[PDB]
Amino acid sequence: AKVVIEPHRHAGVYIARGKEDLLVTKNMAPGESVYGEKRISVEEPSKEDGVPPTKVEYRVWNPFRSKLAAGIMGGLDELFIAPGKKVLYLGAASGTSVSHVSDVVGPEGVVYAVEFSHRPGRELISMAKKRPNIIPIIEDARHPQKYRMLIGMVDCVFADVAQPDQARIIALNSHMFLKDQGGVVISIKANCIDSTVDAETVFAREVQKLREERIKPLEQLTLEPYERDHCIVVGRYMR
Amino acid sequence: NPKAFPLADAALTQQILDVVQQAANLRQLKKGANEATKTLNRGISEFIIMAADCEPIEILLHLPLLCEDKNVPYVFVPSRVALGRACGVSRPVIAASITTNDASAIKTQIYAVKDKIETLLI
Amino acid sequence: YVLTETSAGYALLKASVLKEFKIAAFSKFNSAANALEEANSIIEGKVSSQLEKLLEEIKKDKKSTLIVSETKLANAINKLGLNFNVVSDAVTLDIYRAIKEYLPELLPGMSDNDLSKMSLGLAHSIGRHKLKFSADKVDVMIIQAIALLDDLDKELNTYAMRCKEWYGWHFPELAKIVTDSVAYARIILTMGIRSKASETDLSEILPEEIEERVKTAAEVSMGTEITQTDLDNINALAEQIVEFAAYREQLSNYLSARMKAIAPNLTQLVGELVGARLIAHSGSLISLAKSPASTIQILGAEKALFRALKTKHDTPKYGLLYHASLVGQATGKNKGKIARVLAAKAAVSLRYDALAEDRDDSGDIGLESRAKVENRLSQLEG
RNA sequence: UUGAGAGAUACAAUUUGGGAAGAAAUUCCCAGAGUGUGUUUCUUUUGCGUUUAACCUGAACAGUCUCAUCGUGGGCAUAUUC
RNA sequence: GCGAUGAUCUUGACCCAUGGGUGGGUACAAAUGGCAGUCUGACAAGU
């Protein structure tokens, strides 16, 4: 028989049950192969005239590739990613995890892919010629006043970098394009900062700098072993 | 060549040529970038040593891409003749691969040099 | 007091500190070249046309104390002859943040739709501009064209044999003499009926010792004779066969300059169709040049090779490289070694044209590779 | 190691916050904190590294010739071994 | 104002209290459909 796919505890993030346990989003530009992935064609059977009822395609989405999926599977109650919002996706580095953000953000949402490297941007524009919601910028991510003309503003911000100066790097963006009570979602990798030392001191000084730049982390946790020595940090700006 | 990164200093270069030379004793070496590419596909390589002054450089650049795909460390070393001369061949080698054994007698030096390379990549 | 930066106009805010969340002035730019050079203007810190216009029009009541966002924009407006005092403190400002919150409310006829579409169309333009190539890195069209060429030849000998089946009623004795499709179509397209045997229409098509056989065939052939309407459909059909015959020539001439466009050194090594079919059967260029040369030397005949790997026999030693003239120039023992050498250099030329420098440089370095192959072939013939 | 400070775990008892039932007493379903006894982790006290403590290297000591590989023929046990 | 110049009768298959669902052929597109893991890897030629 066929599976049933029900929505999870955030809208736009759907879960497949039960002989398959897959975390799926809403496809809106079909025929693709981001990595040669499958697609799931589902519908609700109704009795209507005209056309048969619509098979709203859902595409699978792994925690082994994106930290945001593993943050959903690891346990969460509140999130700033929902259908319709505007997100600033800091760092993409291939353009593969962008399309799942463009799926889950809905058609109303606009995903701004940030990149400063010449090689992966050729796949960013490859994804951008496929889907009508993805705006790529090949811009310096350190200088917000050098891409202010291109972008408008976003509703929340995502930090995929794990750099030792990133407490400045999001700050120049958080002072610039994010509203009050805006959402800040960070994915800090512990061994990408420094590897001679335990992770708890690094996480403590990073959440200290989050308190310094007026970020209020409502929940911070290590994920669970879908990644190794990693944290995703959820905080609100000017709460 | 600005493409040659991460490029090494003197003492680490001497240590890496030494460890390569001892592995070249124990029949535990792969030579030529073609064979090293096959080891990176088959997933048997500890790491990859690539000569930085390889002219033209176009023949080499895919190996670090596939390295960071499979999360396998790598180091550029600034001269090819010391590399292939440290492999026991009287012709230049530009890229070579070290294989994996859970009972090889040179294991600790392999792990220490790997720790140096993971320090270089971060 | 405030210069507004956006790619749809340059707006001075005095709302005409004393502010009222309105506009004092705005001076508009909106086109491809306007937004592209403004996009270069914010990155360069460059003084734009409408910026100097906004310094020229309003003055002495809103521009004596101007706050610019970029500190590079403090120097050029500082040295303006209109004698202005330019500071740049509190650029990060709730009012400056609150400019874009009312930007569809301050620009008449603009909303949140046209800013995003022009922002996307500008992001594609500056994205093609910075990466100095196209948005897709066009290589797929070779994969399309070499998929079309074989089907073109299939329609060609299809309709040629159809014409032979048709015209065999009037004149059956021709196919045993002339067997080529194109010369079969040209003869019927010139002659008409077999009673109209003329010499020059033989001379432009065939060699003479075949032509006399076609003439003596034109005597003794006593096939059926029929009205002119059939002859009209036949010469129409033969015009279509010569038409397609020129058409696939134009398609291969399209594949010529595209193959010399993308991979010049591969083209100098193995011509067009060889590396063309290798790029095709691979799937792309960049997935092909990342491969070992051993997989290159046997890419093609996957199934006989893998069958030999299952049953532990001799693995066959020719992939798709069995058709280039170098491989076809050796004999049974010299041949496979030239093939191994051939992939051993062909991987180098794939990585030549692969990694984004030889594409701009149009190729001079497969020429050495041909010398190294030829000199090995010379000593491998003694 | 014996001292000195902290941490992890289980069993018994104790105690409480939420979801369902009952006037209450009491029961059903999640969550937490206390008391003892066991198991046990980390800093710190002290002995020790005399550095002939270990490892690597050009090694007369692979010479009564050595080693690998495919065969062959016997002994014992019931991916073999001699 | 009927037919051996075919009249008659049957080979779409089933089930249920117009309606409903399977069954098979054709064309189209895609496959966590088929590659233990897409060849071996250091000497040969001459004197």
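By the numbers in Swiss-Prot, the shown part of chain A spans 84-322.
Determined by electron microscopy, 4.5 Å, according to the entry header.
Cβ from N, Cα, C; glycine included.
The 10 Å shell around the Cβ of A:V87 (mutagenesis position) contains 11 further Cβ atoms across the protein chains shown. The note that Swiss-Prot attaches to the published mutagenesis A:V87 to D is: In nop1.3; thermosensitive allele showing a decrease in histone-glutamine N-methyltransferase activity upon shift to restrictive temperature; when associated with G-103; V-175 and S-219.
A sphere of 10 angstroms centred on the C-beta of A:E103 (mutagenesis position) encloses 12 other C-beta atoms. In the three-state DSSP reading, A:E103 (mutagenesis position) counts as coil. Record note (Swiss-Prot), mutagenesis A:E103 to G: In nop1.3; thermosensitive allele showing a decrease in histone-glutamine N-methyltransferase activity upon shift to restrictive temperature; when associated with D-87; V-175 and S-219. The unchanged residue is displayed.
Cβ neighbours of A:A175 (mutagenesis position) (same chain, under 8 Å, six or more residues apart in sequence): A:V181, A:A196, A:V197, A:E198, A:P203, A:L207, A:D243. According to Swiss-Prot, the mutagenesis experiment A:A175 to V carries the following note: In nop1.3; thermosensitive allele showing a decrease in histone-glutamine N-methyltransferase activity upon shift to restrictive temperature; when associated with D-87; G-103 and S-219.
Within the same chain, residues at least six positions away from A:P219 (mutagenesis position) with a Cβ under 8 Å of its Cβ are A:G178, A:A196, A:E198, A:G204, A:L207, A:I208, A:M210, A:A211. Where Swiss-Prot documents A:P219 to S as a mutagenesis experiment, the accompanying text is: In nop1.3; thermosensitive allele showing a decrease in histone-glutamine N-methyltransferase activity upon shift to restrictive temperature; when associated with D-87; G-103 and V-175.
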- Query: Does DSSP put A:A175 (mutagenesis position) in a helix, in a strand, or in coil?
  - Reply: coil
- List which of the mutagenesis positions A:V87, A:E103, A:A175, A:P219 have a Cβ under 8 Å from any Cβ of chain C, in sequence order, or say none. A:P219
- Please report the DSSP secondary structure of A:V87 (mutagenesis position), reduced to three states. strand
